[PDB]
Amino acid sequence: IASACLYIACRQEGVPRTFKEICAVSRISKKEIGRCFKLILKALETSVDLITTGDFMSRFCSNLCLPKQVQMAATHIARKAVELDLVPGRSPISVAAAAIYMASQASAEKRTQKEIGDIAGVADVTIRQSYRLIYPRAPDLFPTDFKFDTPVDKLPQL
Amino acid sequence: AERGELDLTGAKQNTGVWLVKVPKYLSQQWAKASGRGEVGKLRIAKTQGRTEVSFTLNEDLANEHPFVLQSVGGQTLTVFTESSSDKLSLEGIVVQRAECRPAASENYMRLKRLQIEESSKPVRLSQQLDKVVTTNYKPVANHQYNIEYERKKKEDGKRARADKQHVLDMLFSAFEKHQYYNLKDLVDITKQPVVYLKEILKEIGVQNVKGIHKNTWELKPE
DNA sequence: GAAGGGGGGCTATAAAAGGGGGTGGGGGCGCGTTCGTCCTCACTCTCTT
DNA sequence: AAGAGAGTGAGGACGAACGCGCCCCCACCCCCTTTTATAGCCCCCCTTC
């Protein structure tokens, strides 16, 4: 109950932590937190605004030691991808990790798929799937006023 | 003559030996090879009314050690050895004590400083860290200890309700081993549900109040 | 041996069944301290002598 | 006019009481299983280079 309450409190304050992030600090598994999470909402008759990709960009990018410009590009890419519906049904965390990977690969500070997965809590396979969906529209997603250390046409393909 | 007997023959012969205090570097050089059978020569010079003891380091070993004697009348010292075959013997009695000192004074401290620095290598100090650690409490769907325990419980499964006759036979058979059993311990032996086991135990067994630890079940119905 | 892909598993969602196991809330009594009752003793009067 | 016994003051060991737990037992709930469609996520294993 406490772990689920902590998750709700983070959502209600506009700084969501993913269920895995809350689980990593609690002996309770993610499955049980989700079970108590839904029960608490029913009991309290409350609701939490749906999380977005940008709700995790600051924490993820900061935890990855990525510059501010990479974080700004990563936020722009993820929001644009959702706006363009390039990743329908994908979890926002998966999109955020993939967006971070695309922006990271396009800058001097390059982070591997494994690195982003560990901080983001998303398997590199999941990041690979989401990244593959947005890779085709890479030039459109990147911010217009973005400096590419590695040209968009030469981004990793996989 | 026995295993614990001490071969005091050395004492009978009144053999004399010298006790010498030497620094580690001199012994460390000896410990380097320690199998060549030679580390130096001990030179003793005596005059009409004065005696001096000095030691010279081997040239190969290096790639003056003056000796100062000490009075031995204030304490009596003896040397004994224990044989690997459990045969203790007395080598002899110490007749003189000597100490080794370094010929050099200034540059000698330099070697000592290196030793002090060398012995300071295991001395661990806190390390400043440029970037805050971000690898702790990494997101995880479930802790490794939790899934392993969950997997074990699933594989083992819940205990089943065995027939009363088989459960009764096991209970009576185990009764011979000890007079009384704890309910928790008895469950492990019988491997039956607690509620089901309690009902069977109640049907025949009873619990007696013991003033030493607590009231425990007694397998004897009467 | 590193890396990608295929197959397979986890999760929620309802609903019912019957029962083992975990857990929280009370109940039970054994053992390390604490104080008053009991018991022992040094220095002066008293009944018996 | 003088012995044992005693009053009084006074010190020292011991039992019942008081806590102060640690263990236990009895409600209460959850979980197990089965079916099904759905889609994403994730893990184990196989294969290519």
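The numbering of chain A matches Swiss-Prot: 159-316, in order.
Determined by electron microscopy, 2.8 Å, according to the entry header.
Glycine too: its Cβ is placed from the backbone N, Cα and C atoms.
Listed in Swiss-Prot:
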- A:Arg185 to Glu: Reduces interaction with SSU72; when associated with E-193 or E-200. Inhibits interaction with VP16; when associated with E-193. Inhibits RNA pol II transcription activation induced by VP16 but does not affect basal transcription; when associated with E-193 (MUTAGEN)
- A:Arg185 to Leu: Reduces interaction with VP16; when associated with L-189 (MUTAGEN)
- A:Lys189 to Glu: Inhibits interaction with SSU72; when associated with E-193. Reduces interaction with SSU72; when associated with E-200. Inhibits interaction with VP16; when associated with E-200. Inhibits RNA pol II transcription activation induced by VP16 but does not affect basal transcription; when associated with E-200 (MUTAGEN)
- A:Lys189 to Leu: Reduces interaction with VP16; when associated with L-185 (MUTAGEN)
- A:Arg193 to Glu: Inhibits interaction with SSU72; when associated with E-185 or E-189. Inhibits interaction with VP16; when associated with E-185. Inhibits RNA pol II transcription activation induced by VP16 but does not affect basal transcription; when associated with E-185 (MUTAGEN)
- A:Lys196 to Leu: Reduces interaction with VP16; when associated with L-200 (MUTAGEN)
- A:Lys200 to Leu: Reduces interaction with VP16; when associated with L-196 (MUTAGEN)
- A:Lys200 to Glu: Reduces interaction with SSU72; when associated with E-185 or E-189. Inhibits interaction with VP16; when associated with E-189. Inhibits RNA pol II transcription activation induced by VP16 but does not affect basal transcription; when associated with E-189 (MUTAGEN)
- A:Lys238 to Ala: Abolishes autoacetylation, represses transcription activity, does not inhibit its association with chromatin to promoter-specific regions and decreases the association of GTF2F1 with chromatin to promoter-specific regions (MUTAGEN)
- A:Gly247 to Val: Inhibits interaction with TBP (MUTAGEN)
- A:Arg286 to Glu: Inhibits interaction with RNA polymerase II; when associated with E-290 and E-295 (MUTAGEN)
- A:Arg286 to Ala: Reduces DNA-binding (MUTAGEN)
- A:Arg290 to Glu: Inhibits interaction with RNA polymerase II; when associated with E-286 and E-295 (MUTAGEN)
- A:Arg295 to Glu: Inhibits interaction with RNA polymerase II; when associated with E-286 and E-290 (MUTAGEN)
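Closest in space to A:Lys189 (mutagenesis position), of the mutagenesis positions given as A:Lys200, A:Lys238, A:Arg295, is A:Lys200, taking the CA atom of each residue. With all protein chains in the displayed structure included, the most crowded Cβ environment within 10 Å among the mutagenesis positions A:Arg185, A:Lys189, A:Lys196, A:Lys238, A:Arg295 is that of A:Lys238.
Within the set of mutagenesis positions (A:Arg193, A:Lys200, A:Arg286, A:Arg290), the lowest number of other Cβ atoms found within 10 Å of a Cβ is recorded at A:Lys200. Here A:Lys200 (mutagenesis position) is compared against the mutagenesis positions A:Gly247, A:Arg286, A:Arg290, A:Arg295, and the shortest C-alpha distance is to A:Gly247.
In the three-state DSSP reading, A:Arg286 (mutagenesis position) counts as helix. Among the mutagenesis positions A:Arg185, A:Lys189, A:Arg290, the ones with a Cβ under 8 Å from a Cβ of chain B are A:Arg185, A:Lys189. Counting every protein chain shown, 5 other Cβ atoms lie within 10 Å of the Cβ of A:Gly247 (mutagenesis position). Secondary structure from DSSP puts A:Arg295 (mutagenesis position) in a helix.
Secondary structure at A:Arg185 (mutagenesis position), taken from DSSP and collapsed to helix, strand or coil, is coil. Taking CA atoms as the reference points, A:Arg185 (mutagenesis position) and A:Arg193 (mutagenesis position) are 15 Å apart. The mutagenesis positions recorded for this entry are A:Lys238, A:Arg286, A:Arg295, and the Cα of A:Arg286 lies nearest to that of A:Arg193 (mutagenesis position). Across the structure, A:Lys238 (mutagenesis position) and A:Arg295 (mutagenesis position) are spaced 10 Å apart at their Cα atoms. A:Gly247 (mutagenesis position) falls within neither a helix nor a strand when secondary structure is assigned with DSSP, and so counts as coil.
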